[PDB]
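Asks: Got a structure for you, questions after.
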Amino acid sequence: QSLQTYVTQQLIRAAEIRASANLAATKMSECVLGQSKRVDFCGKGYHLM
Amino acid sequence: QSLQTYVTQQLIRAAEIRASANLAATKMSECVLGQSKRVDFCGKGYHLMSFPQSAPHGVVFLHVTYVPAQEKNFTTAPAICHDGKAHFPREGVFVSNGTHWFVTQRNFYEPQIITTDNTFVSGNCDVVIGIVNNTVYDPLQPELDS
Amino acid sequence: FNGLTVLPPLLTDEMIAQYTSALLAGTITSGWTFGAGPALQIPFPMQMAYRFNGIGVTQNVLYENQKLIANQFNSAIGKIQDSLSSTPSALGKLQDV
Amino acid sequence: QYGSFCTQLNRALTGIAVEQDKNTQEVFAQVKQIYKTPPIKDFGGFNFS
Amino acid sequence: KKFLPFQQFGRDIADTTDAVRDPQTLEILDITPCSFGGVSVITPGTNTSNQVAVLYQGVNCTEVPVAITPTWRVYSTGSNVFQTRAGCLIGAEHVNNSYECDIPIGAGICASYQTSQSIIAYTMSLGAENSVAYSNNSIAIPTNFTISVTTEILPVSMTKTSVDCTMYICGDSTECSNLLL
Ligand SMILES: *[C@@H]1O[C@H](CO)[C@@H](O[C@@H]2O[C@H](CO)[C@@H](O)[C@H](O)[C@H]2NC(C)=O)[C@H](O)[C@H]1NC(C)=O
Ligand SMILES: *[C@@H]1O[C@H](CO)[C@@H](O[C@@H]2O[C@H](CO)[C@@H](O)[C@H](O)[C@H]2NC(C)=O)[C@H](O)[C@H]1NC(C)=O
Ligand SMILES: *[C@@H]1O[C@H](CO)[C@@H](O[C@@H]2O[C@H](CO)[C@@H](O)[C@H](O)[C@H]2NC(C)=O)[C@H](O)[C@H]1NC(C)=O
Ligand SMILES: *[C@@H]1O[C@H](CO)[C@@H](O[C@@H]2O[C@H](CO)[C@@H](O)[C@H](O)[C@H]2NC(C)=O)[C@H](O)[C@H]1NC(C)=O
Ligand SMILES: *[C@@H]1O[C@H](CO)[C@@H](O)[C@H](O)[C@H]1NC(C)=O
Ligand SMILES: *[C@@H]1O[C@H](CO)[C@@H](O)[C@H](O)[C@H]1NC(C)=O
Ligand SMILES: *[C@@H]1O[C@H](CO)[C@@H](O)[C@H](O)[C@H]1NC(C)=O
Ligand SMILES: *[C@@H]1O[C@H](CO)[C@@H](O)[C@H](O)[C@H]1NC(C)=O
Ligand SMILES: *[C@@H]1O[C@H](CO)[C@@H](O)[C@H](O)[C@H]1NC(C)=O
Ligand SMILES: *[C@@H]1O[C@H](CO)[C@@H](O)[C@H](O)[C@H]1NC(C)=O
């Protein structure tokens, strides 16, 4: 039972980490490799680089 | 206990599939129903259009993009000083092939004669660093003289 | 020691640093062109003028105020070291995981 | 006597382990060549040190 | 460890006795687990060949020959064994040349099967080196273009599955269902 509880909580945390990593990849593609017009996506103000 | 384990794993996998389906719906809305400006969202390069294609338990997108092919070396100048005034291109970049200067669009080589309808005058040519030093043409004057 | 092992990541820290250095060098020397296709060099002030046009400000504004813009950027990039060092909770997101 | 309770736990942990490397690869490996800055720092007054 | 005269054991994580005192000679000797790890088999497809390489994960492998008839031990002693941060790899040859990774191992080490042909181990290459000819008055603008089409594949839906609880647990039985309620 202890092992099963550990594995379930690890799966949930891994899913959350994967969502965060997808957001980071999107930010690297859009803010760094280009200039984004999306408001507040790459910081407060008008994004430059 | 076996049934409970199966149900929990199914719930987690269903959450993952739902995230993927939301991403697919967003891509269908933004790449197929319009032209997207976000970088790398609808393929590698400059997005032109996309076409959907159904697959078993999924979808396939064919992303048509624009890729530059053959580049060349040139020399630039931020501005042009002609009569004590600094000229900046309205849209494009000042470019030189060694002897003359032209204005071309940034994404494709298409040289043009520097005229008053390609450039705008702003301020004086004493402030810009690296300004280059040439002649601009006003097409109205030759017509008036003739 | 009771059946628990930690596996090393496939990419070492030096490889991640090399990736970030390549991204930074590409951004500095070619703007956004290295992301679409082949990298094309462009002087950094001209790239900044392109960005200013992108945010809706005409490009002669940057050429008339180049020194002030450079000084402001240098001061701003200097401040962030102290900003992140002074506050312990700046990097909390990694510490929590 | 409990069947295959043990195999699923190891399988799930291995899946998480593979997903972590996938996350790192998808975030950082966005460039196909390695670029280097020139030795000269003539950036018009911009200091990237 | 400086034991107090009245103490016998030593516990740091409260479930393992890391140290103990010898009953006859009052000396203190620590206890450590012998060795353990996972065994992974690096292999190309049964298309390409039948040669394999074995990785003993996270172990010093002066100990490998005497770990655990299927007693290959050092499977190919001629194949130079060498430690990595993931363990030591047995059955592969170290190569200085770097390539793109195809079979990841760990800590930047990758393995592949190539030409005669054998399994080799190398450090992965991050990509072809390049240098942009930067100067303060030089530009590069394209003179042509190409049109390219790329595919992207996304799963959308799963298989709709329903499971009956009573039929699975207590199929066609009344006593079992009465106990289950
Ligand atoms: C740079 O471009 C200019 C503009 O085309 C070239 O000047 C012309 O050269 C052609 C020869 O191919 C002549 O027939 C034209 O009379 C020239 N025009 C003018 C206004 O002089 C120039 O030769 C090019 N320079 C180089 C080095 O390629
Ligand atoms: C472009 O042409 C003008 C010529 O009118 C150059 O202006 C001269 O600049 C020098 C240096 O300060 C002065 O001593 C002269 O008095 C200027 N000429 C006049 C008529 O005032 C200008 O230097 C040229 N641009 C460049 C970048 O060399
Ligand atoms: C770029 O900025 C750094 C500061 O981050 C400069 O390094 C300073 O150099 C001066 C004198 O050269 C020293 O007194 C400072 O102690 C240095 N600071 C640090 C943090 O090392 C560097 O000189 C600048 N480079 C250019 C080309 O302007
Ligand atoms: C731009 O590139 C295209 C290639 O995609 C060139 O088209 C080729 O031109 C050669 C001879 O010039 C032909 O033999 C090929 O059959 C053409 N390919 C296709 C697909 O039609 C084109 O000429 C280039 N344009 C310039 C101005 O250089
Ligand atoms: C542009 O000039 C640089 C100078 O080092 C050179 O390396 C490069 O090959 C040139 N490109 C072309 C297309 O001539
Ligand atoms: C470019 O750098 C050269 C030195 O290599 C210098 O003489 C020239 O003034 C610089 N031009 C600009 C516009 O910064
Ligand atoms: C008592 O201990 C000593 C060594 O500590 C050992 O040599 C001896 O045999 C022990 N006594 C008996 C009766 O075995
Ligand atoms: C696997 O082996 C068979 C036997 O020759 C071959 O025909 C098949 O194409 C191989 N698979 C691949 C993906 O090449
Ligand atoms: C364990 O491996 C290291 C090298 O990583 C070596 O220096 C050491 O001697 C090894 N230990 C034993 C007991 O062989
Ligand atoms: C790589 O080359 C170095 C010499 O530069 C040598 O010392 C080393 O043993 C070589 N390693 C391999 C795996 O070939």
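All chain E residue numbers match Swiss-Prot; in order, they span 557-624, 630-676, 689-754.
Even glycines carry a Cβ here, placed using N, Cα and C.
E:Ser673 to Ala appears in Swiss-Prot as a published mutagenesis result, with the remark: No effect on O-glycosylation by host GALNT1. While the structure shown retains the original residue, Swiss-Prot records the mutagenesis experiment E:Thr676 to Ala with this note: Partial loss of O-glycosylation by host GALNT1. Quoted from Swiss-Prot, the note attached to the natural variant E:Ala570 to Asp states: In strain: Alpha/B.1.1.7. One natural variant named in Swiss-Prot is E:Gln613 to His, and its note says In strain: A23.1. Looking at Swiss-Prot, you'll find the natural variant E:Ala653 to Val noted as follows: In strain: 19B/501Y. Here the residue is the original one, while Swiss-Prot reports the natural variant E:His655 to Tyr with the comment In strain: Gamma/P.1, 19B/501T, 19B/501Y, Omicron/BA.1, Omicron/BA.2, Omicron/BA.2.12.1, Omicron/BA.2.75, Omicron/BA.4, Omicron/BA.5, Omicron/BQ.1.1, Omicron/XBB.1.5, Omicron/EG.5.1. Swiss-Prot documents E:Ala701 to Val as a naturally occurring variant and attaches the note In strain: Beta/B.1.351, Iota/B.1.526. Where Swiss-Prot documents E:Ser704 to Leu as a natural variant, the accompanying text is: In strain: Omicron/BA.2.12.1. The annotation that Swiss-Prot gives for the naturally occurring variant E:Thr716 to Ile reads: In strain: Alpha/B.1.1.7.
In the displayed structure, how are the listed features positioned relative to their neighbours?
Replies: Take the CB of E:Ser673 (mutagenesis position) and look out to 10 A: across all protein chains shown you find 19 other CB atoms.
Following the DSSP three-state reduction, the secondary structure of E:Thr676 (mutagenesis position) is coil.
For E:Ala570 (variant position), other Cβ atoms within 10 Å of its Cβ number 5.
Note on E:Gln613 (variant position): other Cβ atoms within 10 Å of its Cβ, all shown chains, come to 18. In the three-state DSSP classification, E:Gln613 (variant position) falls within a strand.
Over all protein chains present, the Cβ of E:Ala653 (variant position) has 27 other Cβ atoms lying within 10 Å. Under the DSSP three-state reduction, E:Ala653 (variant position) is assigned to coil, being neither helix nor strand.
For E:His655 (variant position), the Cβ neighbour count at a 10 Å cut-off comes to 15, with all displayed protein chains included.
Annotation for E:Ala701 (variant position): no spatial neighbours, criterion Cβ-Cβ under 8 Å with sequence separation of six or more.
For E:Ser704 (variant position), no same-chain residue 6+ apart in sequence has a C-beta under 8 angstroms from its C-beta.
Taken residue by residue with DSSP, E:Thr716 (variant position) is part of neither helix nor strand, so it is coil. The Cβ of E:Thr716 (variant position) has no same-chain neighbour under 8 Å that is 6 or more residues away in sequence.
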Asks: Counting distance between Cα atoms, which of the recorded positions E:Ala570, E:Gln613, E:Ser673, E:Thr676 is nearest E:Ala653 (variant position)?
Replies: E:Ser673
Asks: To the nearest whole angstrom, state the Cα distance for the pair E:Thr676 (mutagenesis position) and E:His655 (variant position).
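Replies: Each residue's Cα considered, E:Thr676 (mutagenesis position) and E:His655 (variant position) end up 13 Å apart.
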Asks: How many whole Å apart are the CA atoms of E:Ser673 (mutagenesis position) and E:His655 (variant position)?
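Replies: For E:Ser673 (mutagenesis position) versus E:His655 (variant position), the Cα atoms are 11 Å apart.
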Asks: To the nearest whole angstrom, state the Cα distance for the pair E:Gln613 (variant position) and E:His655 (variant position).
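Replies: Just about 18 Å between their Cα atoms.
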Asks: List which of the recorded positions E:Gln613, E:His655, E:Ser673, E:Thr676 have a Cβ under 8 Å from any Cβ of chain C, in sequence order, or say none.
Replies: E:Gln613
Asks: Return the recorded positions from the list E:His655, E:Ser673, E:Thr676, E:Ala701, E:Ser704, E:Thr716 for which some CB of chain B is under 8 Å from the residue's own CB; sequence order; 'none' if the set is empty.
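Replies: Going by the Cβ criterion (under 8 Å to chain B), the qualifying recorded positions are E:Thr716.
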